[PDB]
Amino acid sequence: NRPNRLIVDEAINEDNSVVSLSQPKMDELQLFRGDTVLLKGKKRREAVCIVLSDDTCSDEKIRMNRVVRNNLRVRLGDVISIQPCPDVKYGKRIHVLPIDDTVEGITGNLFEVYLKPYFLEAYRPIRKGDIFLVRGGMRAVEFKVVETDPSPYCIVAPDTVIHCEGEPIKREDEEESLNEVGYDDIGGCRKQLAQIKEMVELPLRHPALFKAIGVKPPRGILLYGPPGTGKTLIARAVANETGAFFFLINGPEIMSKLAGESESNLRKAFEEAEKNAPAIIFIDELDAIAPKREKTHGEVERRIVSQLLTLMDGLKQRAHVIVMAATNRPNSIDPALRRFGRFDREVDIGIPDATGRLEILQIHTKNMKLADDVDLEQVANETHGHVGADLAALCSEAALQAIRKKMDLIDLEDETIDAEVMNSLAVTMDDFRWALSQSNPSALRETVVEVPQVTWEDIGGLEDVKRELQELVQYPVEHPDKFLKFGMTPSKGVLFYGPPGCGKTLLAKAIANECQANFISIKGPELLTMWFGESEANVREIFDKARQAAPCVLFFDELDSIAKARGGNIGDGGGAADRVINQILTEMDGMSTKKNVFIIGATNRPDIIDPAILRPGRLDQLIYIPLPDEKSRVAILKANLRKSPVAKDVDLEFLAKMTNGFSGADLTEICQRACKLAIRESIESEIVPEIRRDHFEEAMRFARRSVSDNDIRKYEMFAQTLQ
Amino acid sequence: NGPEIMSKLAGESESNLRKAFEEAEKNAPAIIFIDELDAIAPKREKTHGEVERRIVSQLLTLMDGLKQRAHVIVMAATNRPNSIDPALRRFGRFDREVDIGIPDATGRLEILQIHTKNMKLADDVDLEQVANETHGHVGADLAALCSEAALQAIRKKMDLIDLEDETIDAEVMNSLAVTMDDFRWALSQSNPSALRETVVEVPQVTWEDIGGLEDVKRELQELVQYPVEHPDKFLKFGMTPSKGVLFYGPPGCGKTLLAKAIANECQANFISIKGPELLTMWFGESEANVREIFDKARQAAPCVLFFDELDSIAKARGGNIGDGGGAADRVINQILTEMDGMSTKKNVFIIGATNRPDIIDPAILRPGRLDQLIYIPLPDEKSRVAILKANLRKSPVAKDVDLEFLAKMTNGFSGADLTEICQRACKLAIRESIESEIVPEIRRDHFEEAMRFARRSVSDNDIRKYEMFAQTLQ
Ligand SMILES: Nc1ncnc2c1ncn2[C@@H]1O[C@H](COP(=O)(O)OP(=O)(O)O)[C@@H](O)[C@H]1O
Ligand SMILES: Nc1ncnc2c1ncn2[C@@H]1O[C@H](COP(=O)(O)OP(=O)(O)O)[C@@H](O)[C@H]1O
Ligand SMILES: Nc1ncnc2c1ncn2[C@@H]1O[C@H](COP(=O)(O)OP(=O)(O)O)[C@@H](O)[C@H]1O
């Protein structure tokens, strides 16, 4: 069906003039590492770009940022017609003009601030009619190629002349502003966007299909997540990216309207969103309107909720829309809205993780001139509990800082600041430092899902166990066909045990990174927090946010905590079971054996655990993790000094023979102690830095042995029957 | 619809109902079906407000309002008894009740055949297979399943082929097929997210899964089979049938497989109240739920209300040592009230199991409650041979593998133990076929290597414990 017709998918190379294709695809069309291509799309338009090779690209697709996509008048998924074009010769004269609605405010030399560094020996293959976008000066300006000498298209060579009639052009109707929202404006939310897409794909892109297929398209999508996540943002970008109409409904907006006029706006809204369908009616603060819980008091209040349920179902189905909504949590809303037929589909958008926050920052700085010393990653790595918005405001209070110094002290009072100036202004890693430093980091923080930021390189020794872990998790998911071959059902989870500080936790994380799964750590104190408050009900809440994030490894640290608390050794008249541990057994048993959630329980006190968690069907496998041996010790030091100023003369294999009854934790202690000397040095001389030998040998002075030989044996006798 | 009428302005509400009934009497015979009943008539503590109150009354006057002359039937629906308002139960309105719990094995299967009876299913598609893995799935959860299962087989076939039209062709859709592989993806989604509540079902196991213990098997039928399939005789002599049994003995000997298998025999429902749930009530001081149970069991007869780890509450509170108090406790007590209350003449048989007879409240052994005490000892040389076969029935048993042999290798083992040794052989076999590729039939060198990590759950001390307990207990 013509191997010159592809499906436009998002891009990996953000450059305005690039369209990536797989290496095997470029061989079927016969194009090299730079062949200028001529792209053809709907609304009878064309564009010229540079083809490249992308491995992550399937032969069935062509990556292209939004500028490209827009100029063709296509949306992700459509069909376009590529074509080599080795006849485009260097242009002569190029007339480009800014668009009034992307300059209101800046003045001066546009040709110097934007245009110039843009084509600066870029040899960009533009066309007559294109609309490229240039960033810089804490903003983005859109230019429309009015006339190119080698019309219609030519390559921009350091010779080609460039005009700027300094008279901004109005925005043409069918020209969506590249200023609006799109998937390129959402960071860290991958798994989520994935789901949401295939959901609205067919219905919002291919209406007709349903005019003939007897299949019902999910009507309602509900978006979870705490305030800031960016539930709304996503919902809008979904519509702008599918061309679908978008009607926003704010919560207090409708609950502010006089009693009676309220049922009016909703009915009125829906009705009007059906008129421009396809569409996404996106309710903002759903819970402010529909929380029909114990909290349901009053006539107005009740009737309002009903008004919706009659409209949620009210979707004549004939109608062609999708109702997206958002809330702070399941319990906020009213159960009636979950009824299979309204908000049947749910998507959680928890806080951002390591890579997330980093991905976000690159989005909110993609317009300002960042300084060399600026370490974007650095920031992402210190903002443990930061939502999307908390990061945005961060860059704002971080740039406003680099402003109250540069052009502010220089001070350029005007009715409109110059653009050359703003492009010269730079924000330094030092300005961001000040941002965090403010009380702005006040980004709420709750239970955290993520990905393990550690590998097996951080785990010294214990190789025999490493592979064993993969035998319980790697095989059951990457070879499920075999597990049926024999019939036996995979173990539900493991239980690490042994002395404290031997990597029982590093293992639980590292194995999850291996399987690229989410990590969920329920630490001892949280088990106790529930235990003391008699709120073991929360346990259920956990297993859900785990199931709502498969693949995952629900991990329980200090599983013995509740026992030690209640006494442990002596204890009381009672026995092994207790309220929190019990609930986790109901959920661990309940939890569908056929899901993708693996439980790992760790304890440095196997001798007090409720023997019910070791029953088959729950935590079958019992794995013992002993202190480090002569070998492991050598690798542990290296693993805990990897990212440190290790002097050359320093002997590691040596210390491995100095210590014996040590655990990873102990060795680690001796390490920092060497560093607490090194920093005590460099800070002393100034008022020269590479941690050396005389440091460690002096750090052996205060060398301990967390694991006492008595206990040493304890685990030998426990790991007798336990084994 | 419920919110339909509770959405209408105050006043216009009493209008629609009256208006509705009136119009349903005009075309009679008819069924006036109220959807979300509970959202209009839950007149409970939650009864706050004028409009709210008056609306409920408006109905009661219309429920009775059925001139009887009129010729209609008012069907209604709700999530549970406690949701509604008691006034609606008055003998004359909603006097008849029907429960439609979740679907069971055969159910889900029957359903799927209904929502695929229109699409071209692939050969590899195993409809049953699905029904067997959707433990907690309602009707709708299964329907959407086929939708997200067909939409998947679509975003590949004619979608990648792309046939953009104001209307797709029919030859095409008839060629399109949904594969067992597309369904796999469905379940795989977060869609299974149905519900999971107090589960009633039928025993998916027979006596073929229970090795040895034949003497007991027939005994079970003597307590349940005779009293229902020959009730004419039980009156012949006068004696009243025992209300229930109490299995006991070491852990992992089939005390549970027996309780299930006997219910399959009588084709009855199975209801398993496991230890942790007894404790859940015990810790929350919510032993009130106990009553809720015995009901969903009387509203499901025939049935076997089975209580596992009935000893749980005892061990918890201490058991051996314990505290200043006695054998009774709040949860166990409530079950005695309900077990005594529960009409002797119904069709609900109680089975209580415990691997610790020595701590049970001796009141449950009183006549009228759990009279019969049956001891289930570990497996003998014979039983062991049959257990292996029973636990390897659906497995890649090599030919050269000797079963009668292992039966002489193990002694102090219980069904559970033998079972452990089994999977261990398999955890080697799968560790094999997975290692070569990167050929599959479980052989002998596997088991003999699986005897390495062979245990003995039942220790000889305890062994004797049940000998001395089963001395007076018998
Ligand atoms: N994941 C994200 N990617 C890019 N920007 C984000 C993200 N999360 C939050 N933001 C920023 O913070 C604001 C939060 O927006 P919004 O959609 O209204 O969130 P919420 O639904 O929690 O109220 C956005 O306008 C956006 O600029
Ligand atoms: N096997 C190991 N290899 C490298 N470092 C280790 C190892 N075991 C422990 N450590 C060090 O000691 C600390 C103890 O970590 P953790 O696994 O959480 O202890 P545990 O689980 O035994 O309570 C680690 O953060 C790490 O820096
Ligand atoms: N008599 C038996 N025949 C076949 N398998 C058995 C037998 N007894 C125990 N098993 C195996 O061990 C498990 C123990 O089951 P169960 O009846 O629940 O033990 P118990 O009630 O004594 O605690 C079974 O699911 C089964 O796999």
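Residue numbering for chain A follows Swiss-Prot; the residues present correspond to positions 21-707, 728-763, in that order.
Here the Cβ of each residue, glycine as well, is placed from N, Cα and C on the backbone.
Swiss-Prot gives this note for the published mutagenesis A:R144 to A: Loss of phospholipid-binding. Per Swiss-Prot, ATP 1 binding site is recorded for A:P247, A:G248, A:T249, A:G250, A:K251, A:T252, A:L253, A:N348, A:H384. Among the features that Swiss-Prot reports, ATP 2 binding site is placed at A:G521, A:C522, A:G523, A:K524, A:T525, A:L526, with the record citing a curator's inference.
This view paints the features noted in Swiss-Prot onto the structure.
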{"residue": "A:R144", "record": "mutagenesis position", "DSSP (3 states)": "strand"}
{"residue": "A:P247", "record": "ATP 1 binding site", "DSSP (3 states)": "coil"}
{"residue": "A:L253", "record": "ATP 1 binding site", "DSSP (3 states)": "helix"}
{"residue": "A:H384", "record": "ATP 1 binding site", "DSSP (3 states)": "coil"}
{"residue": "A:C522", "record": "ATP 2 binding site", "DSSP (3 states)": "coil"}
Which same-chain residues, if any, lie at least 6 apart from A:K524 (ATP 2 binding site) yet have Cβ under 8 Å of it:
A:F516, A:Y517, A:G518, A:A622, A:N624, A:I645
In whole Å, note down how far the CA of A:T525 (ATP 2 binding site) lies from the CA of A:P247 (ATP 1 binding site).
31
What remains of the recorded positions A:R144, A:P247, A:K251, A:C522 after requiring a CB under 6 angstroms from ligand 2 is A:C522
Restricting to the chain of A:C522 (ATP 2 binding site) and a gap of 6 or more, list residues whose Cβ falls under 8 Å of its Cβ, or answer none.
A:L482, A:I645, A:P646, A:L647, A:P648, A:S683, A:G684, A:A685
Consider only the recorded positions A:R144, A:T249, A:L526: which of them have a Cβ under 6 Å from an atom of ligand 1? Write none if no residue does.
A:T249
Round to the nearest Å and give the CA-to-CA distance linking A:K251 (ATP 1 binding site) with A:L526 (ATP 2 binding site).
33
Could you tally the C-beta atoms, other than its own, that fall within 10 angstroms of the C-beta of A:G521 (ATP 2 binding site)?
21
Which residues, same chain and not among A:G521, A:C522, A:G523, A:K524, A:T525, A:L526, have a CB within 8 angstroms of the centroid of the CB atoms at the recorded ATP 2 site?
A:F516, A:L527, A:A622, A:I645, A:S683, A:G684, A:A685
Given the binding-site residues A:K251, A:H384, the candidate whose Cβ has the fewest other Cβ atoms within 10 Å is A:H384
Below 8 Å Cβ to Cβ and six or more residues apart, same chain only. Which residues does that give for A:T525 (ATP 2 binding site)?
A:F575, A:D577, A:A622
Might you list, by sequence position, any residue in that chain lying six or more from A:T249 (ATP 1 binding site) with a Cβ less than 8 Å away from its Cβ?
A:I369, A:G370, A:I371, A:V407, A:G408
Using only C-alpha positions, which one of A:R144, A:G521, A:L526 is spatially nearest A:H384 (ATP 1 binding site)? These are the recorded positions in the record.
A:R144
